[PDB]
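To keep things clear, I will list the structure first and then write my remarks on it.
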Amino acid sequence: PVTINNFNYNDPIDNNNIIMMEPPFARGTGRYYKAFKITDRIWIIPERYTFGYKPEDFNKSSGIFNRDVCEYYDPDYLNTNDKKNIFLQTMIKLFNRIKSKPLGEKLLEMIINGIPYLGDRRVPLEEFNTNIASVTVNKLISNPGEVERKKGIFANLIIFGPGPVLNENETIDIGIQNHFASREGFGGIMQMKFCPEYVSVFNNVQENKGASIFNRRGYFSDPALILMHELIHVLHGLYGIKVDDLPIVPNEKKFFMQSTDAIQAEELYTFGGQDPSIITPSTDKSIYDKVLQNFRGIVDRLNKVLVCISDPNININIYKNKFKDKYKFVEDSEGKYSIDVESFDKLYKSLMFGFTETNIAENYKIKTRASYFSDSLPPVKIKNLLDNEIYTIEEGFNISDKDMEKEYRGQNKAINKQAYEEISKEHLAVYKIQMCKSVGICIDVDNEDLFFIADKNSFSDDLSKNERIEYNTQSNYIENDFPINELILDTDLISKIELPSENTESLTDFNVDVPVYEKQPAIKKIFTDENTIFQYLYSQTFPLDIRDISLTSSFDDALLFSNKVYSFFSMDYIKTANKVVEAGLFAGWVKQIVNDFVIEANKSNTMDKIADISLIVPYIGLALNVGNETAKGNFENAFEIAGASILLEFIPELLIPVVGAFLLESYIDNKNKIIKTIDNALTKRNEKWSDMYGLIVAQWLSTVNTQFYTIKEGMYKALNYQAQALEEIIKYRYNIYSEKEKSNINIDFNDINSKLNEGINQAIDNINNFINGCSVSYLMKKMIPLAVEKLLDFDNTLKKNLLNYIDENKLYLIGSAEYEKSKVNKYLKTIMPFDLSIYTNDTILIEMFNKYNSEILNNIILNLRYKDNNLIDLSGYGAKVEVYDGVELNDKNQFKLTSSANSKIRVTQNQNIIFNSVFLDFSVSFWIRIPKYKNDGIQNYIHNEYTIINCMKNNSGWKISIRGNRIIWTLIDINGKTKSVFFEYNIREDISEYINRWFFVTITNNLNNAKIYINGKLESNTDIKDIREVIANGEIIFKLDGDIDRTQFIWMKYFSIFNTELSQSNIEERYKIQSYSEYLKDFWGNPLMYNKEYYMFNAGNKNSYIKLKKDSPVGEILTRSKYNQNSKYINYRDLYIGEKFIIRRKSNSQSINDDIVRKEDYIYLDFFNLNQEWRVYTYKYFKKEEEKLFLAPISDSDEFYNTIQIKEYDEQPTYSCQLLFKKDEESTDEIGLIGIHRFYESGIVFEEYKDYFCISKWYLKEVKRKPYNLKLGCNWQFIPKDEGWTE
Ligand SMILES: [Zn+2]
Ligand SMILES: [Zn+2]
């Protein structure tokens, strides 16, 4: 196991475990430092790391060392012996904590035993040279005050106190002649500057610290994890695998881009979690290869090492044994060393993916930041780590006896207040970007707050390089993962090979490169007149010295007046906020405005189903104006059009290389090897797809998801800025009152803030879900497809290359060049489905992805909608849509296809969509209105079939056809095999539900069936098992095509395609969502209109109509006349019969031209009696259950109700509406609903039953029943003349 030694700073120097060390960077000069051996090969020097720094640099100044850190200075830290000792005791406690668990102990053991090779790149393969600064460090033996005697020692890690910035922990390696042994396989003495008291702070963006905003949200780090993070770097450096490779470099061209140092992959490996995914597979293999290469050199050296020219006492064997074990080399029974691929693999993955900050945190139940790419907050001071009441070896801050184990409460700033102290901002220095307008006003923004957008140069272009294929060529996959449970249980991982003595010859060649550091401006001034996220967030703040503020919806005034604060909430919310009231009304007002705040914030849960968008936060644009001027116009509309892309501050230029060409190695007369070469080129092909995807994922996370993170953060701030402003206003108004009045005011500030903060949390959850959706959306629609294109391109090139290859070997292959000739087609036929969990195991990311793929609306691969007098694809896949002159469009999303040649729409689908899921899996939906047949043309109508929508490529595909009263769906596989399913509606119904009426169609295709649904109901099914591959991504042509009558036309609306089979539940739902409207519809399904002639239809008496009775002021009910001709194919009841009614608007006499009738509207139901416009009235004083309606000239009589409220009691789709007579627009006194009632009449000659246009109270209770009774006589529909219906 590991032994942690004990000592006090004042303990005597014994030249063994407590020495006067001459640090590597001292260049063998200057003073020595009292060093303590905390364990074998590991030293603690309780002093400030001054190497490469300036003395004054230890004081806070207008400069900074790192552009991404809220740096804290304190030159007094460690300036006394008691401070040094507390440092020592604290280091000893952290080490005990670390070893308190199997995982940390192994990290320590790996580090103790990972002794640097005795030499570096300059040392001859046959030598061991300990006389170099990265292997030996001197200790002064001589008595106090004389560098007369000094001895050398071997060491692995020397830990110092902090440098100028206390919270800037760093692990440093030794470079000599511009090279680093710790990066070339040898390893070398590692150094670290660490501070256990001043730790970093962070918060879970996709969460909330104890659901408290007006608190000290965020969490503070466990210094033991911070230490282990650094120890991991030490581990890497000791094993010499701390190599440099293509680094992630931030794009810094735009003022909104965050500036930061290049990030090496080793850094992201150390953090673990999602970070490794930012390193593409290409660069992963590059690093892997270089590390393997380094190990080969070391293993070669072990086979050639003969002597140590610097220390005659060094035992060659002892070391060859140690290094063999360190690098896990294998040895034959003869002593020859060689690299065992499997053991190298396990060791490499262990070091790079096993020991990660993320794995350790999870194992020690410590909370840490979600990613290297997260905003760093100000650091805090841990009062006393040595106090077991605050921090223990076993549990850190999350002590269970204090009930602080659960949810990392012990690290929760808003909970464990007694464990830390905020820091003096006067000692903090943060890099700031001063944004100045070319005039002027200037806003300071912390560089940490900007958008981190990785530059294109960050990603490898290795996919573009050629690849030779051979019978032995194998795949290459490096999983940025490693089972932590096996690393903890692995038996033969921890060296059971003796650690050599540390004493050796003293170092005489102090040649070494000492880094030189210097601060840089903490403020960078840039000029811009842009008012993006930064300016918008700023406009929502106010100076500390101002206490009387007012809200405003005007961004410009807000920026202008310090007492004016910008608010993106409603106009009403803003007015109420600035409302001043009496003391006696204050409480009420507070309850009101707080309530409003919550309502406004909760609008973040807005739905937009009609636009196929489940979630939308309508105020994001107003709040931040991030991306493409999202504050101007209507955000929701702009989002329906451009999607997630509009929110991005910057659209990145993706690196999507053309996959390199495969060069196959031939083998004349060699059947096996040629077959292998082929099968290997096929698997290598898969490595290319996976790699491409990984390259995509890496760019998404570092160029896109980053931006979406800043937006989440920006929203969190905006919401808090808003709550802070309202709280400021509340406080101000309250304190204006006298103490006497305040005493009687019933207000609870904590409860107020409580409700505000709660509203904020609900908003944040919504926003995070919305934004995550956007980020995944951008990945799947704006990035993956661009990769699929290149991959499909490469695939084709690879196909011809494999066929041609099998062709040239037509001989050598014998009777098989055909078998595989297809084996090549069936493989390059199925495209690799993208799966994020393959490139990362980050839980948040996977869930993000799974959630997205569980939402059926994300399966929409074409969604044609009306926008600015044109049709466009809003699915986000960017299909090109050509609408020709003969197509009529309206803002109701209706489009008309006529018999004109130019009446067509051409859609060029996105060829890079996994539409061809190999088993035919997709759906098509849309609304359609098919006109009635011409009576004098019924023969043609029933016999002539004409295509209306055609999607063909290579004589394969699908099409929607119509032959009279039948709508047909047809499939055609590559072999010309055709299958069809269809829906036919009756054309002999007295009243048809489908002829000339809008209805919803949905066709679904799966491996077995082709189903047709109408208005959500399954109508037909056809077995499509026999059918083979169907090419469905060809062009889509919308056009009447076949032998049609010149008068033939068709209306369509909401045409959509899904790359999956919709369930009946999805269909019914889509049916209900697209049927919904605030307005009533007419008999055809179009919006009901004011000032438009309409015949009336009654759903409870289909074949009935209303006619003013000759001698009475009543409407008698007559039977509709029928189709007169003798066609055997058709029958119907006349629709254009009875009185011609016309609906008039009751309110606002803005004249009488036309407009839309909305549910609940108060109207006048009139009709035309010759040249006069009469009206429908109800005698006011009837006592019976019902009465006949009174039909007479327009007049305002005191004895008749003349006002009707058009209603819609049905919750399900319907074109029926109801008409209600109320006492007046205000009373709840309902007189009854309009309907039909049967009366008995017995005269001197005639005895019969006759129906009359009536008003009945009976309907009042009937319309409330469920399910809605569509057969009720109070259900009416309005039929205006329509070219689609002639009789
Ligand atoms: Zn690091
Ligand atoms: Zn960052």
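Residue numbering for chain A follows Swiss-Prot, covering 2-440, 444-1291 in order.
So how was this one determined? The header says X-ray crystallography, 2.3 Å.
Backbone N, Cα and C atoms are what each Cβ position is placed from, and that goes for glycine too.
As given in Swiss-Prot:
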type	residues	note
ACT_SITE	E231	active site
BINDING	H230, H234, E268	Zn(2+) binding site
BINDING	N1025, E1189, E1190	ganglioside GT1b (d18:1(4E)) binding site
BINDING	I1240, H1241	D-galactose binding site
MUTAGEN	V1118 to D	Greatly decreased binding of heavy chain (HC) to host SYT2, whole toxin about 200-fold less toxic. Significantly decreased binding of HC to host SYT1 and SYT2 independent of gangliosides; whole toxin about 100-fold less toxic
MUTAGEN	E1189 to L	Decreased toxicity, heavy chain has decreased binding to synaptosomes and to GT1b
MUTAGEN	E1190 to L	Greatly decreased toxicity, heavy chain has decreased binding to synaptosomes, binds less GT1b
MUTAGEN	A1196 to K	Greatly decreased binding of heavy chain to host SYT2, whole toxin about 1000-fold less toxic
MUTAGEN	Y1263 to F	Greatly decreased toxicity, heavy chain has intermediate binding to synaptosomes, binds less GT1b
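Rounded to a whole value, the Cα-Cα separation of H1241 (D-galactose binding site) and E1190 (mutagenesis position) is 8 Å. Between the C-alpha atoms of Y1263 (mutagenesis position) and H234 (Zn(2+) binding site), the distance comes to 80 Å. In the structure as shown, the Cβ atom of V1118 (mutagenesis position) sits within 10 Å of 18 other Cβ atoms. If you compare every pair of Cα atoms in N1025, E1189, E1190, the residues listed for ganglioside GT1b (d18:1(4E)), the longest distance is 49 angstrom. Around the Cβ of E1190 (mutagenesis position), 19 further Cβ atoms fall within 10 Å across all displayed protein chains. The Cα of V440 and the Cα of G444, which border 3 unmodelled residues, are 4 Å apart. Within 10 Å (C-alpha to C-alpha) of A1196 (mutagenesis position) lie the following recorded positions from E231, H234, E268, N1025, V1118, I1240: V1118. Close to ligand 1, meaning a Cβ under 6 Å from one of its atoms, are these of the recorded positions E231, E268, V1118, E1190, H1241, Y1263: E268. For the recorded Zn(2+) site, residues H230, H234, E268 set the reference point as the centre of their Cβ atoms, and the other residues of that chain within 8 Å of it by Cβ are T172, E231, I233, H237, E267, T271, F272, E358. DSSP assigns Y1263 (mutagenesis position) to a helix in the three-state reduction. Ranking the recorded positions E231, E268, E1189 by the number of CB atoms within 10 A of their own CB puts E231 at the top. Sequence-distant neighbours of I1240 (D-galactose binding site): residues of the same chain at least 6 apart with a C-beta under 8 Å from its C-beta are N1102, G1104, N1105, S1108, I1121, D1255, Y1256, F1257, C1258, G1277. Summarising the environment of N1025 (ganglioside GT1b (d18:1(4E)) binding site), the number of other Cβ atoms within 10 Å of its Cβ, over all protein chains shown, is 13.
Here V1118 (mutagenesis position) is positioned 50 angstrom away from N1025 (ganglioside GT1b (d18:1(4E)) binding site), judged by their C-alpha atoms. Taking only the Cα positions, the spacing between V1118 (mutagenesis position) and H234 (Zn(2+) binding site) is 95 angstrom. DSSP assigns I1240 (D-galactose binding site) to a strand. Sequence-distant contacts (6 or more apart, same chain, Cβ under 8 Å) of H234 (Zn(2+) binding site) comprise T172, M191, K243, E267, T271. Taking a C-beta cut-off of under 8 Å and a sequence gap of six or more, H230 (Zn(2+) binding site) has these contacts in its own chain: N170, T271, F272, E358, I361. Most buried of the recorded positions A1196, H1241, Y1263, judged by other Cβ atoms within 10 Å, is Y1263. In the three-state DSSP classification, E1190 (mutagenesis position) falls within a strand.
Calculated from their C-alpha atoms, the gap between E231 (active site) and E1189 (mutagenesis position) amounts to 87 Å.
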